[PDB]
Amino acid sequence: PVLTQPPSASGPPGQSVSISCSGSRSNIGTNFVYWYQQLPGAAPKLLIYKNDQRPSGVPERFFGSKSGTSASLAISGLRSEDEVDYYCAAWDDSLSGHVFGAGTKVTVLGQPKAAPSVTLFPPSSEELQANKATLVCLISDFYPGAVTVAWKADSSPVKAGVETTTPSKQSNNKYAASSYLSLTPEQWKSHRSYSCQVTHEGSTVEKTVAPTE
Amino acid sequence: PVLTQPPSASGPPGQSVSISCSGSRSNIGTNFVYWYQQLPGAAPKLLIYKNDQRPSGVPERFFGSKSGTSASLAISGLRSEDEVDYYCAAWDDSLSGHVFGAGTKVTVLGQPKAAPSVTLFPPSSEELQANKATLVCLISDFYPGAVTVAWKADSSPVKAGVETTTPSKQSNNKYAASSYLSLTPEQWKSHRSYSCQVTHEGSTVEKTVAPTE
Amino acid sequence: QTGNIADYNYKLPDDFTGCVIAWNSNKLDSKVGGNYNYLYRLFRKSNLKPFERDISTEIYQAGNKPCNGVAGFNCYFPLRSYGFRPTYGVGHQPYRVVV
Amino acid sequence: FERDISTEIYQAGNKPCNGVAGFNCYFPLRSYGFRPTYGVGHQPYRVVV
Amino acid sequence: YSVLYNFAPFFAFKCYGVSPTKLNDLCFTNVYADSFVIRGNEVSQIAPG
Amino acid sequence: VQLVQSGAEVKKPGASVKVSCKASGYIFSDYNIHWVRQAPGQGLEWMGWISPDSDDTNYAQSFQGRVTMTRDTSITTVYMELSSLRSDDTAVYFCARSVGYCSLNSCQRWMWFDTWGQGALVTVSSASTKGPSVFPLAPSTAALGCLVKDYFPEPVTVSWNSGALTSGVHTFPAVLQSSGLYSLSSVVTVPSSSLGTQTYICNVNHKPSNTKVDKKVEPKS
């Protein structure tokens, strides 16, 4: 069997939350449960071991315990400056090894929508020199994310391997995303109007840029 | 002719309040009813057309219809845009033209009481040397507006050519009344003193200053 | 002919000894906002005699209760307007028909 | 002019939901509330067509 | 239909069809009869298109 | 579309006032226009409708002989005027455009005012024109005020220390007078220790009169 965890959790700051880790009889209770937490862009670190003594290096803030099939890691409040996934680990007699949980996202609880801005970058003559033609459009200044970017030639959409990158976090409290599309120079000049659209869950704009200048 | 509507109708936010619009045989019932709302100091706009539908930009929140010789409008949620007035409109054949309603005012169901502060200002010497003198006393920073200024020359009120305006909404949601009285300077010279005791809510205040100071 | 027209607006007799003239006019009387000036009569108490114009602003009663000045729930107004817009095709353009 | 009845939870994105209520998976059946405190605009109308 | 309009005053009866009295003058064979309950703020959008 | 119109100002009774509406964006050959009036604290009133492409016109049952009609197709405007103005006619006028097109009497049922034009309040009254007169005042923390009198016409702009003083300013709404003129006051709040140590300057500007007047307020002992 594989230990499972909820994919994400939502807890507002100021009150305590906890994460549950459902398991089985042979993995939880008869075997100790360890909770791993990892910083983004850094190394992981153990949070609690043997479910009732705390490691040295952390203040008296967290709490962990096991109760039968599931184990709960009590988090006494939440700070908005630190959002860290928690891992669930145990040991099983049948597979004779360490098996790990899925992990849970933690987030604080709303902000109003913004006005997104999209730009289109047609290639120069040096890119059409290489017997190739690629198109890129970028979407920025939107909050929050979860946006989808699709291309449109104002008459019919094209599916020639359309890809969309995941949204990312910037340092100025804003999100950004980009899309790429590579074609042949013969089909590139077959249409004189190219654009890409974004889905801001209520806002949609079109960037009509002619491939002339 | 005209349409009989209540002068005002108010309700707490979070619930629904109704507005009635009565009519005659030819005013409504054989025709279609339309509703218009207007922002204060702006232009009116369409609210409900063809007795059921709403134009683009108007959400599903607004609602109105008719049953017999009368029409009803219902709103749900008074936060920032339902404090404006509403009008009931229809067409008849007696006047051979559009006949409109009188006006319905909708408020919400909140400010602390402010005591009135009257400040009397004696004339300067430049007014005395120019043979001009205007009796001035103004009341500001009071809520709700119930002021009543009196021109009492220490023995009896004076009422002759009194120019009194209405209170208006300032930038701090307050009122500022004003009243002027222009006479010859020689009666002010003959007067011993002057006081403008405003009677707002019953808390009468006195601000007596010498004409010479 | 049986239908919305030639049964309540202008019914033509079986013998006529003549004909009509029809042509397309989508700019002289058709407007982008809809020319509501042209309208037809939808509901009538009975059929129409041939060559008999009928004008009436009264409401046609459509229930048990006699509609005198109330309409909308039981009885309708017999006149409906045309949505003459140039955004349509050919089956809804205003045709200027003279007999 | 067709009827549909379902009880499976609707997924608004790529989140795999098969009985769990995630932050992107919402239950497609929401109930009303009918009280005399509510006004004319929040009352049930027996609409028959 | 005689026994139809004795069930309280209605709310909305805009129609794009025939009169109730000529429903007596024209004999029919098939009519759909379905009903549901909606909040009063959400009945105004029940229209074709 | 945008519906700019040019308003008017205060005028003598019984004269003629010219107000016009401008049509932009949409083609001004397919949409009827509608004119309404709004008295302060009173409902709107209908008079008639004017076709843009024709000389067709219609008036209400109460306002028939006091209103005329003028069209300017090349300018793409509409021209209206009022004759024999009354005292209770100080109402704002809206240039409202109705959707669709109607010229018959019975076509008025399916007509609703889609868009409206912004209006300027025109009040008909006669009073002397001239530069504003500023009346000196003495202070009664003790505050001081600045009084301006018989300014004509509206409005006036008040400035303190030629724009150097911004904090503590407070204006007052205009009043009505029996002589037909207007009055206004401006009272500022100052600390009680700066009545004589620091002396302030009150100024007013009136752009119709094209003149500026200055004074020097002095508290009295």
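Chain C is numbered as in Swiss-Prot, which gives 414-512 for the residues shown.
The backbone N, Cα and C atoms fix where each Cβ goes, and this holds for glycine too.
Feature annotations, courtesy of Swiss-Prot:
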| type | residues | note |
| --- | --- | --- |
| VARIANT | C:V445 to P | In strain: Omicron/XBB.1.5, Omicron/EG.5.1 |
| VARIANT | C:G446 to S | In strain: Omicron/BA.1, Omicron/BA.2.75, Omicron/XBB.1.5, Omicron/EG.5.1 |
| MUTAGEN | C:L452 to R | Increased resistance to neutralizing antibodies. Decreases HLA binding to NF9 epitope. Increased binding affinity to human ACE2 |
| VARIANT | C:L452 to R | In strain: Delta/B.1.617.2, Epsilon/B.1.427/B.1.429, Kappa/B.1.617.1, Lambda/C.37, 19B/501Y, Omicron/BA.4, Omicron/BA.5, Omicron/BQ.1.1; Contributes to cellular immunity evasion and increases infectivity |
| VARIANT | C:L452 to Q | In strain: Omicron/BA.2.12.1 |
| VARIANT | C:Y453 to F | In strain: B.1.1.298 |
| VARIANT | C:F456 to L | In strain: Omicron/EG.5.1 |
| VARIANT | C:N460 to K | In strain: Omicron/BA.2.75, Omicron/BQ.1.1, Omicron/XBB.1.5, Omicron/EG.5.1 |
| MUTAGEN | C:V483 to A | Increased resistance to neutralizing antibodies |
| VARIANT | C:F486 to V | In strain: Omicron/BA.4, Omicron/BA.5, Omicron/BQ.1.1 |
| VARIANT | C:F486 to P | In strain: Omicron/XBB.1.5, Omicron/EG.5.1 |
| VARIANT | C:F490 to S | In strain: Lambda/C.37, Omicron/BQ.1.1, Omicron/XBB.1.5, Omicron/EG.5.1 |
| MUTAGEN | C:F490 to L | Increased resistance to neutralizing antibodies and human covalescent sera neutralization |
| VARIANT | C:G496 to S | In strain: Omicron/BA.1 |
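Known features from Swiss-Prot, placed on the structure.
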| residue | record | DSSP class |
| --- | --- | --- |
| C:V445 | variant position | coil |
| C:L452 | mutagenesis position | strand |
| C:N460 | variant position | coil |
| C:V483 | mutagenesis position | coil |
| C:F490 | variant position | coil |
| C:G496 | variant position | coil |
Cβ atoms near C:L452 (mutagenesis position) (within 10 Å, other residues, all chains): 17
Cα-nearest neighbour of C:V445 (variant position) within the listed variant positions, C:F456, C:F486, C:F490, C:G496: C:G496
Around the Cβ of C:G496 (variant position), the count of other Cβ atoms that are within 10 Å: 13
Cα-nearest neighbour of C:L452 (mutagenesis position) within the listed recorded positions, C:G446, C:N460, C:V483, C:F490, C:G496: C:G496
C:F486, C:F490 as variant positions, winner by CB count within 10 A: C:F486
Shortest C-alpha distance to C:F456 (variant position) - which of the recorded positions C:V483, C:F486, C:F490: C:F490
C:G496 (variant position) to C:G446 (variant position) - Cα separation in whole Å: 9
Candidates from C:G446, C:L452, C:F456, C:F490 close to chain E, where recorded positions are judged by Cβ under 8 Å: C:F456
Alpha-carbon spacing, C:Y453 (variant position) to C:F486 (variant position), which is rounded to whole Å: 21
Per-residue Cβ crowding (10 Å cut-off), top of recorded positions C:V445, C:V483: C:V483
Count of other CB atoms lying within 10 Å of the CB belonging to C:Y453 (variant position): 14
Which same-chain residues, if any, lie at least 6 apart from C:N460 (variant position) yet have Cβ under 8 Å of it: C:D420, C:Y421, C:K424
Length of the line joining the Cα atoms of C:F490 (variant position) and C:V483 (mutagenesis position), in Å: 10
Cβ atoms near C:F456 (variant position) (within 10 Å, other residues, all chains): 19
Other CB atoms within 10 A, centred on C:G446 (variant position): 19
